[PDB]
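One structure, pasted below without further comment.
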Amino acid sequence: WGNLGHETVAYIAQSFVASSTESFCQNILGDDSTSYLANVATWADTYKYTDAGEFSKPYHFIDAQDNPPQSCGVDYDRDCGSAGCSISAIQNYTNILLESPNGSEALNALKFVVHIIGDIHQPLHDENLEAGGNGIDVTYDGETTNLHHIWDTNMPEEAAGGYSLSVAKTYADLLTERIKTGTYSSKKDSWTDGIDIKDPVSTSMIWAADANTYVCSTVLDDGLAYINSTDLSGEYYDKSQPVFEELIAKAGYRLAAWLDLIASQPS
Ligand SMILES: Nc1ccn([C@@H]2O[C@H](COP(=O)(O)O)[C@@H](O)[C@H]2O)c(=O)n1
Ligand SMILES: *[C@@H]1O[C@H](CO)[C@@H](O)[C@H](O)[C@H]1NC(C)=O
Ligand SMILES: *[C@@H]1O[C@H](CO)[C@@H](O)[C@H](O)[C@H]1NC(C)=O
Ligand SMILES: [Ca+2]
Ligand SMILES: [Ca+2]
Ligand SMILES: [Zn+2]
Ligand SMILES: [Zn+2]
Ligand SMILES: [Zn+2]
């Protein structure tokens, strides 16, 4: 996602973490504001453009070598690759926070986890075709862009009504309501099935596989004749909106559950 989606994921997670988890994170981040996770949720996307952070570019995605929309699937050993991926990064940075939470690496590990759990839930961050859809040029509200970009940025920002941190906070409030009492309230109790702090790869692969299903059902079902030739701000946006909203909600809810397990200690 772009910045709005990552900040939204982070604000949702803040609404679901335990108090002890909130304290654990605020202490690592040096931030006890009511934006502590949202304030770092975009860091990985600035870091990756620097010489020191170039190593981390591949950590934003897992390039699933499936065949959408006919067939979707993610395979860690097939798809991660030698340079690492979102799944290998979740393992590495989770284990830093479990083993060395008071050490110098915990700060960036936490900022990576906050960001990357968000990215796992962007379906085109779980898809090899055309580099996650970057190579698929599209028109969106009369503008030339690409299919990856409209999932990251154009569509979530249209739905949220803007791009800023305060717009993200409002959007997160909306999606948090849908989890607690609204749209998602009868589904969300299943959203952490399979979670296992002892197996970060298995856990994050369940999430990536979930998001990847929507590459076939939603991102590409209409087919590329339609997608290449049509302004995607109309009916394509209308069908995409419920899907990216639920995936942003899932990312925040799952990030909260994961941070709770990272911070957990038996009383
Ligand atoms: N194979 C790739 C290449 C890029 N990406 C994502 O596409 C976006 C644009 O990446 P590039 O700037 O590398 O073209 C980023 O969000 C990046 O994480 C991806 O999801 N799969
Ligand atoms: C784990 O993270 C550290 C710090 O960013 C990095 O140096 C290291 O290469 C990572 N290891 C793996 C296996 O991704
Ligand atoms: C859609 O555009 C992509 C990327 O340029 C291309 O690979 C694909 O063949 C196109 N499909 C159609 C039916 O136009
Ligand atoms: Ca909770
Ligand atoms: Ca690739
Ligand atoms: Zn992102
Ligand atoms: Zn992206
Ligand atoms: Zn990213």
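Numbering of chain A is taken from Swiss-Prot, so the residues present carry the numbers 21-287, in order.
For all residues, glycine too, the Cβ spot is worked out from N, Cα and C.
Heads up, here are the entries from Swiss-Prot:
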type	residues	note
BINDING	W21, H26, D139	divalent metal cation 3 binding site
BINDING	21-26, 65-71, 80-83, 93-98	substrate binding site
BINDING	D65, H80, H135, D139	divalent metal cation 1 binding site
BINDING	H145, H168, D172	divalent metal cation 2 binding site
MUTAGEN	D65 to N	Impaired activity
MUTAGEN	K68 to N	Reduced activity
MUTAGEN	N154 to A or S	Reduced activity
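What's the neighbourhood like for each of these?
Within the same chain, residues at least 6 positions away in sequence whose Cβ sits under 8 Å from that of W21 (divalent metal cation 3 binding site) are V29, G138, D139, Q142, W171, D172, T173, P176, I268.
Here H26 (divalent metal cation 3 binding site) comes close to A61, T62, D65, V134, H135, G138, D139: these same-chain residues lie at least six apart in sequence, with C-beta atoms under 8 angstroms from its C-beta. In the three-state DSSP scheme, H26 (divalent metal cation 3 binding site) falls into the helix class.
Counted within 10 Å of its Cβ, the other Cβ atoms near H80 (divalent metal cation 1 binding site) come to 22, all protein chains included. DSSP gives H80 (divalent metal cation 1 binding site) a helix state.
Counting only residues at least six positions away in the same chain, the Cβ atoms of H80, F81, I82, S106, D139, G152, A231 sit under 8 Å from the Cβ of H145 (divalent metal cation 2 binding site).
Secondary structure at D65 (mutagenesis position), taken from DSSP and collapsed to helix, strand or coil, is helix.
Sequence-distant contacts (6 or more apart, same chain, Cβ under 8 Å) of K68 (mutagenesis position) comprise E74, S76, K77, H80.
When other Cβ atoms within 10 Å of the Cβ of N154 (mutagenesis position) are tallied across all protein chains shown, the result is 14.
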Compute the C-alpha separation of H168 (divalent metal cation 2 binding site) from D71 (substrate binding site), stating it in Å without decimals.
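So the alpha carbons of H168 (divalent metal cation 2 binding site) and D71 (substrate binding site) sit roughly 24 Å from each other.
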As a check: which entries in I82, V94, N154, the recorded positions, place their Cβ less than 6 Å from an atom of ligand 7?
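Going through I82, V94, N154 in sequence order, none turns out to be close to ligand 7.
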Of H135, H168, which of the binding-site residues has the most Cβ neighbours inside 10 Å?
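That would be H135, with the most Cβ atoms nearby.
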Between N154 (mutagenesis position) and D71 (substrate binding site), find the distance joining the two CA atoms and give it rounded to the nearest Å.
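About 23 Å separate the Cα atoms of these two residues.
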Taking the binding-site residues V94, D97, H168, which residues show a Cβ-atom distance to ligand 8 below 6 Å?
none
As a check: which entries in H26, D65, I82, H135, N154, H168, the recorded positions, place their Cβ less than 6 Å from an atom of ligand 1?
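Among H26, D65, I82, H135, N154, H168, near ligand 1: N154, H168.
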